[PDB]
Amino acid sequence: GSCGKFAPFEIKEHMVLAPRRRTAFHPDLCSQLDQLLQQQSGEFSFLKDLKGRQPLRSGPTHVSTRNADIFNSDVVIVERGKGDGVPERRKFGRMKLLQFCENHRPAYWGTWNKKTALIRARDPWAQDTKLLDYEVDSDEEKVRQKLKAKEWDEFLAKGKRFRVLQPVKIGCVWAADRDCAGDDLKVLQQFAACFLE
Amino acid sequence: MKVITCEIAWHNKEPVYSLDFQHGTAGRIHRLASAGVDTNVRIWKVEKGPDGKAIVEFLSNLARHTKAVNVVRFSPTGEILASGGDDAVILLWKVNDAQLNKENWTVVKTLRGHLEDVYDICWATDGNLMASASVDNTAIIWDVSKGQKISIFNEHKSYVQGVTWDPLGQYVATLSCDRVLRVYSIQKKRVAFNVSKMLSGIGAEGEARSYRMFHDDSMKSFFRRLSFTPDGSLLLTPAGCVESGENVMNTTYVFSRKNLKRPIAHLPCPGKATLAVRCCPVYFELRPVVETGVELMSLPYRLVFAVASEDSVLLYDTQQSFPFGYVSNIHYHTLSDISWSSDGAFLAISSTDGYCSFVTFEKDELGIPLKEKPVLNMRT
Amino acid sequence: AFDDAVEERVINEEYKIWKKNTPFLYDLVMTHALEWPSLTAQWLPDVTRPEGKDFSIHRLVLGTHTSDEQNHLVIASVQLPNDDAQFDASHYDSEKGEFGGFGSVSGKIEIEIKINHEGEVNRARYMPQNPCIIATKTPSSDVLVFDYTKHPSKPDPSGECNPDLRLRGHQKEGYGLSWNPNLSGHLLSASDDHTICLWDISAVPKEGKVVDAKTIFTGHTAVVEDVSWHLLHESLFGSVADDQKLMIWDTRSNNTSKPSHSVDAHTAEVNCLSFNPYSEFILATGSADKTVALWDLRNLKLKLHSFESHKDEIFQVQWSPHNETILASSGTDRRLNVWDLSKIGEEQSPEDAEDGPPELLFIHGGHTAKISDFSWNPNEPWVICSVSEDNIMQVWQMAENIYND
């Protein structure tokens, strides 16, 4: 689809293009439109039909390439510990992102469950006193283990008492080394040979 | 050094009991053999990648064994693969010039004469004599060429869980479960040295304090695999106990050729008990020596070796008192065997959890190899 | 005099209270101050979704308005969090009682490509068949066409631009520009010269650099403010001019001086128009009446409806690509009004009618200056990018409980 002297658009590895059309193709459509363009018959009221049916909508753009997204998970999550008993996340809604260029304080990334009856979308400047103090906000500024297959097998064998191994390797530490860390030297001195005479 | 723990089970997640590299290799890529409870002996190809991480390629599977295979050992030339197991028969495999195999191996000799499980095998330097230890309280010497039993040592009172052969061809050492180390003369075919007890310095109030050197049945490992030094000068025996105060500590004893009835020293291993000892076949030039009487033995060269306990591996050399390497907590169960590669670039560790690991060393990291490997003063 | 001081004080207070009320009305707010004011803004159709990441990367085409400096056609990048990542139990502020905390999560806005441009960028629009081809309207009589892949990522050391194509049809500057979504290469431009120009760049040779006007339409008697192709017909297109007129032209009609249809749309200058994507018959025009007129192509004598919540002139009107009943309009009143068609002529409570007509859905008053141009995000619903006169670009999205409920 090269137009003139320009190369066709190159879709990159993880790119998605928004659809160019929002309706299925009707072949006769254009012809009928031409008729309805010339007739100028005031028979049809579109606003009347709008309330008699559901609005035509479309969703966010999704990937539809062949063999596009195929993944493997080698991990099973095991959760241990009482935690703080924090409330259910589901009842807190979407996390809002509010960032401002002029704010020294970093961007806000979090939920908002305060409830008002006066801050309306119809009036952004409508004040709601006694619930929000209208002053400058920016004045100044247990365990969830991810087991692999081997560790999952060992956990099923042992139970909640199981914990993943933390390998301990000490690099080559010689008696002639001068800049070697003394901590490793002492840990290896813990295994120093004892002679008998 | 680098540690590469394998996250894929070689023997269907069954315990891996033994490992050994093909000592006959002279290049950069090596052949490894593993024995497991799955009644299989698997041969793999081990080489370093461009980044330096070890990579394992599956080569062959040898399923002639009927029960669990406990020990796998390559002949010094790397041509004959000895495999022993719970079926009391030792198979000698050779490459013969079965869909899964990239290369094929067939049994040449079936060494018979044991009554119970075979736990350890040691070759002789010439490659014509073999020695094996078994549960049946006997250590058997074999004529490899004849394929027949030549001698039986039944002086043991319990399971025999390790045999080593003198590189100088004078002694054969066996470690048994009766807390007794035995050294047999290769010529007299009798017991030369018996080492079980150890005097504990001077006892309190003038008492004659003597304690048993080696561990009891509490040992979680089937094996007590001791080893000679490649030159023959020293003998390293794991599963030893030292009573420092009122407590006991696990250790590996070091004996000399001069007297075999008392060790020079002991390498202490706090924590678990040591079960395997394996030496690097490369003679290294001595480090820049800070002059002290620290060396285990005083010779122009030095030798690196590894002692594997239930959950750790310690990397020692000859001249230093402390080990230069320590790795631990890489396997969820007891380790079984350790084996060096021919060039010293690899140290393969097997554990009973079903997975194995490698300790890799880059160029000249262990040391500077000798220009010429020293000639041995064999006795025969 | 006191006019400027009073206006500045009132606008600053209004912006402060709007920022304070923002968490109740928006789910996303990104305020960014550009180097120079942008007269144009358009979302590119590209969305890159890097695997293993919690965000997507969208692209914007913008311009610069420098009084005495070097002007640039700009392509910029915006990071927007993925929908699956908007539910996250990371931290729990036990004081405010929210799953909040400011943390370190922030939207990343950066400039990707800067290309030289002689004069201000009045309006930049990409070709739908090839988003690499971007047409720009200059303060000169010529329309420029660039391919941002054929230009360095950084501007030239000095000198003006090297446009890939130069189209010479007009005699004055203009602001209306639209590609044909059904015929690749067909471009329509409108200018102060009272005419509309149609170019066909689909047959340009490899070494060609200048293209003459394929057709000139002279129906309008005033400054043709805007022109726009029909979204489904390869022949029909609409235009709105300063003569209070909206004309529907058919390219198959041989009379290049009389449109196939003419309508006295408004009582003042009509500055913008846009076709509904879901209805072939419906379109909307924003005028200087502070009004937006809804038009049915099957009945042009009757105005379908008039949206009358604006307080000043209206310069841009664009439909939502994800909902046929949703419309947007911006103008000099520093406001962006979002309207719902399915709420026209609904009964209203006495205090709700104080805010405006029932069809009015949302008011965006986060801009402290005239909204130069805005654009709906074609990939993320309800995400709008608006650039104003005080070099302020805002990518925002109103709260979910406003449209979904």
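Heads up, chain C uses Swiss-Prot numbers, so what you see runs 7-411.
So this one's X-ray crystallography, 3.4 Å, going by the header.
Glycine too: its Cβ is placed from the backbone N, Cα and C atoms.
According to its DSSP assignment, C:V35 (mutagenesis position) is in a strand. In Swiss-Prot, the entry for mutagenesis C:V35 to A states: Loss of interaction with ARMC12. The structure shown retains the original residue.
Within 10 Å of the Cβ of C:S73 (mutagenesis position) there are 7 other Cβ atoms, across all protein chains. For the published mutagenesis C:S73 to A, Swiss-Prot gives the following note: Loss of interaction with ZNF827 and loss of localization to telomeres; when associated with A-43.
Quoted from Swiss-Prot, the note on mutagenesis experiment C:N128 to A is: Loss of interaction with ZNF827 and loss of localization to telomeres; when associated with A-126 and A-179. The Cβ of C:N128 (mutagenesis position) lies under 8 Å from the Cβ of C:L45, C:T46, C:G69, C:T142, C:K143, C:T144, C:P145, C:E179, C:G180, C:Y181, each of which sits 6+ residues away along the same chain. DSSP gives C:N128 (mutagenesis position) a coil state; it is part of no helix or strand.
The note that Swiss-Prot attaches to the published mutagenesis C:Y181 to A is: Loss of interaction with ZNF827 and loss of localization to telomeres.
Less than 8 angstroms from the CB of C:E231 (mutagenesis position) sit C:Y181, C:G182, C:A196, C:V246, C:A247, C:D248, C:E275, C:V276, C:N277, C:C278, each of them six or more residues away in the same chain. One mutagenesis experiment catalogued in Swiss-Prot, C:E231 to A, is accompanied by this note: Decreased interaction with ZNF827; when associated with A-277.
Annotation of the mutagenesis experiment C:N277 to A in Swiss-Prot: Decreased interaction with ZNF827; when associated with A-231. Counting Cβ atoms from all protein chains shown, C:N277 (mutagenesis position) has 25 others lying within 10 Å of its own Cβ.
Looking at Swiss-Prot, the entry for mutagenesis of C:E395 to A says: Decreased interaction with ZNF827. Secondary structure from DSSP puts C:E395 (mutagenesis position) in coil.
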**Fill in**
Rounded Cα distance, in Å, between C:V35 (mutagenesis position) and C:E395 (mutagenesis position) is 18
**Request:** Quick one: give me the count of other CB atoms within 10 A of the CB of C:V35 (mutagenesis position).
**Result:** 23
**Fill in**
Filtered by Cβ under 8 Å and at least 6 apart in sequence, the residues in the chain of C:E395 (mutagenesis position) near it are C:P43, C:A375, C:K376, C:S378
**Message:** Cβ within less than 8 Å of a chain A Cβ is the test here; which of the mutagenesis positions C:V35, C:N128, C:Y181, C:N277, C:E395 meet it?
**Reply:** C:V35
